[PDB]
Amino acid sequence: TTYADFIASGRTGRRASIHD
Amino acid sequence: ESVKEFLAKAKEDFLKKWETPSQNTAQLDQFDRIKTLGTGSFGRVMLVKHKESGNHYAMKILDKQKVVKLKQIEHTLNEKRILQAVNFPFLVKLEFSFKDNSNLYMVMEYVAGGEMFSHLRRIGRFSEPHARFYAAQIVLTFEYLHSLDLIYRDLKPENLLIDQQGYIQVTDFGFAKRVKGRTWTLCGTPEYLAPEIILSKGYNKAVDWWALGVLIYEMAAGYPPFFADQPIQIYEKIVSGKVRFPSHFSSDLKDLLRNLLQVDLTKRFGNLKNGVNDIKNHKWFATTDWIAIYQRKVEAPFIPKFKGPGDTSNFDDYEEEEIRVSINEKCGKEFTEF
Ligand SMILES: Nc1ncnc2c1ncn2[C@@H]1O[C@H](COP(=O)(O)OP(=O)(O)O)[C@@H](O)[C@H]1O
Ligand SMILES: [K+]
Ligand SMILES: [K+]
């Protein structure tokens, strides 16, 4: 399921801004 | 209607402050620093207590040397200049600002309910009424900000705090910018970037409306519309722009999202002839009383537990570090106006 795939991903925690 | 006169007056107030910013309204030794509440890529925010009043605040601390290293001088000046000048029910208030040899400080109201982010991950997802309540406040906030020629550029659950009444307080003006027309900086958070940012062609306030799309989706789904393990794969998906919806999303919600998560600027809601009203008048928001939301008269669907000033239980714990202040002034000229 999409949920499962999300939860197993590396980006479920707080996300940092980017600024290039 | 009364929005026009409202906004016109709002602009007058904002411009006076924008023109002559507040500076140097406190000092470090006026607070006892208690605990770290959150961090971003080069900032830390601490719960502090102001000695003479006893009030708690949230102190954002920026190491000048790190700001310079990351080429964020102008952004940082933007952040403080703008934040000190704005005034809206769903924007966090800057109570004080000051700098010392080493750091910049922005002291805000302490919003004790925690990040939307933590509640959303824990609970899983928000029902559409719950998401709608929050979205409405963001719609109004962007209407206000945009009317002042400001673009916010960093909408995400991590930067939205829940207050003691269950309403939103927007924080982190790090990428906020006063600009008439188009700009080019690649900044934001990956999941939330509009395609036109990624494709480096120049962009405008419409990117905020795109991000609102992403926020609504994430609130209601529990996961973003475009996710992956690395930013590069995220950008690929955004630029493809194919969106899929959970089985439980209403038809109304899906229709709204297709109009917000719209690559074609001539078609993106918020960016048309009718402006924000294309959003306020959309069927998904039919049950929304826009004035009552502004007035904070709507019953919040969730009200976090509070436990006495200074309670931090709605926030994750973070490793603490000493706040160094050198006897030598760093980056004095660069930050003259702070
Ligand atoms: N006014 C505040 N009240 C309570 N917590 C705050 C407040 N402002 C920020 N925070 C916490 O600190 C974190 C980082 O603040 P932020 O302004 O986003 O710094 P950064 O630019 O480094 O990401 C937020 O995600 C939130 O957890
Ligand atoms: K942030
Ligand atoms: K920031």
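Here chain B follows Swiss-Prot for its numbers: 14-351, in order, are the residues you see.
For all residues, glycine too, the Cβ spot is worked out from N, Cα and C.
Listed features, source Swiss-Prot:
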{"type": "ACT_SITE", "residues": "B:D167", "note": "active site, proton acceptor"}
{"type": "BINDING", "residues": "B:50-58, B:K73, B:122-128, B:169-172", "note": "ATP binding site"}
{"type": "DOMAIN", "residues": "B:44-298", "note": "domain 'Protein kinase'"}
{"type": "DOMAIN", "residues": "B:299-351", "note": "domain 'AGC-kinase C-terminal'"}
{"type": "MUTAGEN", "residues": "B:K73 to H", "note": "Reduced interaction with SMO"}
{"type": "MUTAGEN", "residues": "B:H88 to Q", "note": "Does not affect interaction with SMO; when associated with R-197"}
{"type": "MUTAGEN", "residues": "B:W197 to R", "note": "Does not affect interaction with SMO; when associated with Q-88"}
{"type": "MUTAGEN", "residues": "B:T198 to D", "note": "No phosphorylation by PDPK1"}
{"type": "MUTAGEN", "residues": "B:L206 to R", "note": "Reduced interaction with SMO"}
{"type": "MUTAGEN", "residues": "B:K286 to P", "note": "Impaired inhibition by the R-subunit"}
{"type": "MUTAGEN", "residues": "B:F328 to A", "note": "Reduced catalytic activity and impaired inhibition by the R-subunit"}
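Of all the mutagenesis positions listed (B:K73, B:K286), B:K73 sits in the most crowded Cβ setting, with the most other Cβ atoms within 10 Å. When the recorded positions B:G53, B:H88, B:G127, B:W197, B:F328 are checked against ligand 2, B:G53 have a Cβ within less than 6 Å of one of its atoms. Applying an 8 A CB threshold to same-chain residues 6+ apart, the list for B:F328 (mutagenesis position) reads B:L50, B:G51, B:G127, B:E128, B:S131. Closest by Cα distance to the residue listed as 'active site, proton acceptor', from the recorded positions B:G56, B:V124, B:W197, B:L206, is B:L206.
DSSP assigns B:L50 (ATP binding site) to a strand.
Candidates B:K73, B:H88, B:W197, B:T198, B:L206, B:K286 (mutagenesis positions) were compared with B:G56 (ATP binding site); those inside 10 Å Cα-Cα are B:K73.
In sequence order, the recorded positions from B:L50, B:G56, B:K73, B:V124 that place a Cβ under 8 angstroms from a chain A Cβ amount to none. Among the recorded positions listed (B:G53, B:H88, B:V124, B:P170, B:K286), B:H88 has its Cα nearest to the Cα of B:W197 (mutagenesis position).
Summary: among the recorded positions (B:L50, B:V124, B:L206), the fewest other C-beta atoms within 10 A of the C-beta are counted at B:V124. Comparing B:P170 (ATP binding site) with B:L206 (mutagenesis position), their Cα atoms are 14 Å apart once rounded. Cβ contacts within 10 Å of B:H88 (mutagenesis position), excluding its own Cβ and spanning all protein chains shown: 20. Listed recorded positions: B:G53, B:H88, B:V124. Those with a CB atom under 6 Å from ligand 3: B:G53. B:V124 (ATP binding site) is 24 Å away from B:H88 (mutagenesis position) when you measure Cα to Cα.
Highlighted here are the binding-site residues (B:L50, B:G53, B:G56, B:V124, B:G127) whose C-beta falls below 6 Å from ligand 1: B:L50, B:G53, B:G56, B:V124, in sequence order.
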